[PDB]
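Enquirer: Questions regarding the structure given below will be posed in turn.
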Amino acid sequence: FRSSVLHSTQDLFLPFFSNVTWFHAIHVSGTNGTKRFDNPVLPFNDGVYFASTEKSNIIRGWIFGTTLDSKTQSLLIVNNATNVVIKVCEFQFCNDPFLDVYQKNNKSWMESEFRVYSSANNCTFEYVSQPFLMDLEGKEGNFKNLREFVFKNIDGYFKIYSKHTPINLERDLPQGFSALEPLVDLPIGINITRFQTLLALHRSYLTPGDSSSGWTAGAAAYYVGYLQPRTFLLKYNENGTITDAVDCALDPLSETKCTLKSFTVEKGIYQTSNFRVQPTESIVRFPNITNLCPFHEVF
Amino acid sequence: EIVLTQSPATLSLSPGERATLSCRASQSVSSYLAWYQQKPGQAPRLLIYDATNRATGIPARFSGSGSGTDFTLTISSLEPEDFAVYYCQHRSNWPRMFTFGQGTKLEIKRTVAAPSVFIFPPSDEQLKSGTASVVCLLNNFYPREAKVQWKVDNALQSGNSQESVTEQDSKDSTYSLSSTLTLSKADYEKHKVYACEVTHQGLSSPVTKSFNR
Amino acid sequence: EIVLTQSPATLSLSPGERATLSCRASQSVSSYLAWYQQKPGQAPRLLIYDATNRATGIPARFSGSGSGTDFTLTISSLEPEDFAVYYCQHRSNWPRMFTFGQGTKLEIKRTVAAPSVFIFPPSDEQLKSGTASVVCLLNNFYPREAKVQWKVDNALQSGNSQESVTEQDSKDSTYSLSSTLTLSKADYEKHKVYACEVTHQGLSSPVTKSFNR
Amino acid sequence: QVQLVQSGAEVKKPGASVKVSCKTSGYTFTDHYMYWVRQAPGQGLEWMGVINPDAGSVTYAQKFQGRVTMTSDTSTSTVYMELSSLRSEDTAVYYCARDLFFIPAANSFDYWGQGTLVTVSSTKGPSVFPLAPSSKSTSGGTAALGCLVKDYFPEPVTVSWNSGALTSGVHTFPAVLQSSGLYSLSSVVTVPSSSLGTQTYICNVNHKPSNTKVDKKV
Amino acid sequence: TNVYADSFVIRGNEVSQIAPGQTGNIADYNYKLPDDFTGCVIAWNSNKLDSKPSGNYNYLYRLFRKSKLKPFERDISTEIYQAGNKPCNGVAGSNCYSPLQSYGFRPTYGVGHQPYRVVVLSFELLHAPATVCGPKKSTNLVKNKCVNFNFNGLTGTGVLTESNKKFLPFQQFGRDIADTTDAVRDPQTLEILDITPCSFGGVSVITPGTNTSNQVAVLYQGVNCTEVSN
């Protein structure tokens, strides 16, 4: 806990103003037109910034892993209506990007329809948590939720962050600061290098939402952002929460705010870093060649 | 741990009389003691447990008693199926360090018999490989107490002889002993006289059998 | 390196017919192959080089062919001066690792001949030196395929017997085998019965010759 | 009837681990404790140690203290014992013994198994050599004929004479561990001197681990 | 490692019969405690819960047995007991007696025949690790005093006080702009406590000169005259 301090730390943070790989995996057409469901296998390095937007159930699952054929431990983080199904059991990994099927939102079947379960094998550890990570019932009527999950992998424990913030009607990506508090810090032993997501339609299907903010079948908001080591200056409020931060490596003004240890820089010249040119080429194959062979008189 | 030691270690009696084998300790084990019976060729069986009561499947001839630091078994009548090795074990309450002793063999008291001394030269098939082993036979004698002497050209040899003693036979209550002196081919061809001296209690004079190569 | 292996390893045919000996490999050696001929008592001579053409000083009866990974020699007519051992060698371009195989012996087939079994006891002059050699003679029989058994007092002997097989004679196309059992001086006086068992294809029953000391 | 079935013979190598099981029968493997005791050839019981059928609450001995693990299994009601880093002094016969009391208390051992000859040495093919006495070795009108087998580490051989037809006067000596690490014993039989030369005596040697059968005539 | 809790209701006059080394009619043919029982004889009176104005056909004593029972033995069989030379393959005759009988616990009976619930805590003392946890124990809370604090790993000393700061429910510790723990969280009551440095300072001896006199005065810089004459 810190109160009214300008603390600077070095950790795997998301760099400000970066390229977020947005994959609009939507499947909706009023004229029965052919459409594609996106599901790319993105490499997992230094973390991820999964931040989706749904109404009742669009994305439920954050299965990590390197090679999901026969030699990768499962990392299911599925959070259905019953409880959390976090499990690291090793088994025959499936390649199906869809949990059961994108259609068939009827509640006559199983609550989650675990069709990805191919064959169970010897397990290593399990974690059944009562507090679910997705808390939303759509009681508002026309507003969705904005959740973000920073899934970073450390040599010790596995960190998971989340925060709920209003995502009321806007035009572009929400430009607003929001601090992310950790929820679970379960240990991990598998060195994941790639990442995969799951999408399915839950049995709790609501009324037909003909409007854009209604039926969210073709409304996937699957975002992904890679982390990297970068210094960040954090300012804590009187309540102990973070109100804003700086990048410390994005703009020259950010480096001045980082060095002076203050978000307000006065009028003046401030020395921040030291410029240095790196060697472009490299001389190798040491000099002082030997004699030349008598290639003459032959040609 | 309490070093369970047995003083007699050899109870040679006759079938029909009474036997008293003792196994003393140091700590107060008046109520912490167990008695077993290990027969040659199978697993040990429970003879008397808790040293105060009788075990299950045990005849009435086995009677155990004792208190303090001196215990003994009071067998009513010895039987041919009773000659075996007995042990003792205490049951500590907190520290589970159950130890044992050495064992007491129950022998049979037959008549005094002289050991049949025989000597065997090494076979030709064994000399074909370059080794020589002289076998000296000692059968039909008392429990193993005599030592075998090997004299090669009036010189005593030691360290290169191996002895093998059989169990007590159920027919005549006798034993068998075989001494094998392992020597090389060159050392065997170098010497000529090889003798086996036997000095047993039943023999009034040491019997020495020798042969000429 | 390419392990040149020969499957038949024994080409037993009659002089006058055609012969086909194979020497396969793994790598593409269609244009990289050499054929030799080693006669007993001299140096190996070049039979066919490059596996596609004929060598110098080679009669027209030797014809070689083959391509890919399966090669064979096509001899026109076998002659008495052609019975020898042939080899194969590939010529790699960059890595100079010229290897060879095992060799195939070309022998003559006369008829099913029974081996003449003879046994020789050790002489008295050799016994004075401390050694004894029992020689079991096996002559006038097919190429070496039978094994010699030594029975001393109805006991099988192994490891102490040495066998010597001669080359194929050019007069009668027969072979000779001599088994010498190396024994010592004391190894012959104790034992009496010495037998040599011969079990050959040409014999309907194992012939055993023994003598009494 | 309560009978504890164990394994048979098992050989290993110095610096390894041997897995020996002892399955229970007759009683429910939920209330009676079990002990694993070692019986050395010529020596007696050496080490204690109890295994809990319910949980993994075990108690190893003080001599080993770490180089032994005793697991439990309620599925097939079978115990396990894995000794690590077997040396030249651990070759003995292991037994599984039950107790007369329940889980809390423990008095002594009542129900025992059958044994498991665990030895640590490389095996080798046996070799039979006869033992014939000299002409001056006939004392008291009797003669002894024997056979000396060697080069065999395990000792399952029952040396019978005339395929078991001759049993009187047959004495089978225990095997002695030579300096080379291989056991060897002799089996002699006392026969009258009048039968020498008239009756044929053949000692039968059979070694099951090596599948070697050699009939040696004396 | 693992404690076995065995509960059973017995008569009111056999509370001391179940003891290590005691030959009782309900201690020999029933659950017996051996001479190595390292537990307790914890019991209480149940004349209000197990009491009922009826025949009390729910409890028994199990006296009729062929042989003595082993310690910690639970006999589930209901075979007909045979005293001697009278086999009863069907119903129990005159010599044959049933091994069960109603234990009448009348509410009007005084001490000696009341239902007493006795539960022994058989402590299995097998030398084995204490399963999953060993110590993990906390004490009480002393405040307004410079003492040594060991709140979940944090060691040191200082005057533990109360702070009016609301920590977020994921943060345990608390620091300042000087990398010094200035606030902790009670791991028991989940309250916010302020850890302040222990009161220290510097002693200054005021001396008017040894040539004048010898009376001196001490000055404790940074002390409110509370942490130790005018």
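Numbers in chain E come straight from Swiss-Prot, and the residues shown are 393-620, 640-641, in order.
The backbone N, Cα and C atoms fix where each Cβ goes, and this holds for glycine too.
Found this in Swiss-Prot, in case it helps:
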type	residues	note
MUTAGEN	E:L452 to R	Increased resistance to neutralizing antibodies. Decreases HLA binding to NF9 epitope. Increased binding affinity to human ACE2
VARIANT	E:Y453 to F	In strain: B.1.1.298
VARIANT	E:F456 to L	In strain: Omicron/EG.5.1
MUTAGEN	E:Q493 to Y	Reduced host ACE2-binding affinity in vitro
MUTAGEN	E:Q493 to N	Reduced host ACE2-binding affinity in vitro
VARIANT	E:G496 to S	In strain: Omicron/BA.1
VARIANT	E:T547 to K	In strain: Omicron/BA.1
VARIANT	E:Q613 to H	In strain: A23.1
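Map the listed features onto the structure and describe their local environment.
Expert: In the three-state DSSP scheme, E:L452 (mutagenesis position) falls into the coil class. The 10 Å shell around the Cβ of E:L452 (mutagenesis position) contains 13 further Cβ atoms across the protein chains shown.
Annotation for E:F456 (variant position): same-chain Cβ neighbours under 8 Å, separated by at least 6 residues, are E:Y421, E:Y473, E:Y489, E:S490, E:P491.
DSSP assigns E:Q493 (mutagenesis position) to coil in the three-state reduction, placing it in neither a helix nor a strand.
Taking Cβ-Cβ distances under 8 Å and a sequence separation of 6 or more, the neighbours of E:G496 (variant position) in its chain are E:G447, E:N448.
In the three-state DSSP assignment, the secondary structure recorded for E:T547 (variant position) is coil.
If you take the C-beta of E:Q613 (variant position) and look for same-chain residues 6 or more apart in sequence within under 8 angstroms, you find E:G593, E:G594, E:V595, E:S596.
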Enquirer: Return only the integer: C-alpha distance in Å from E:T547 (variant position) to E:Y453 (variant position).
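Expert: About 58 Å separate the Cα atoms of these two residues.
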Enquirer: Just checking, which of E:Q493, E:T547 (recorded positions) has the fewest C-beta atoms within 10 Å of its C-beta?
Expert: E:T547
Enquirer: Give me the non-local Cβ neighbours of E:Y453 (variant position): same chain, 6+ apart in sequence, Cβ-Cβ under 8 Å, ordered along the sequence.
Expert: E:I402, E:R403, E:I418, E:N422, E:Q493, E:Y495
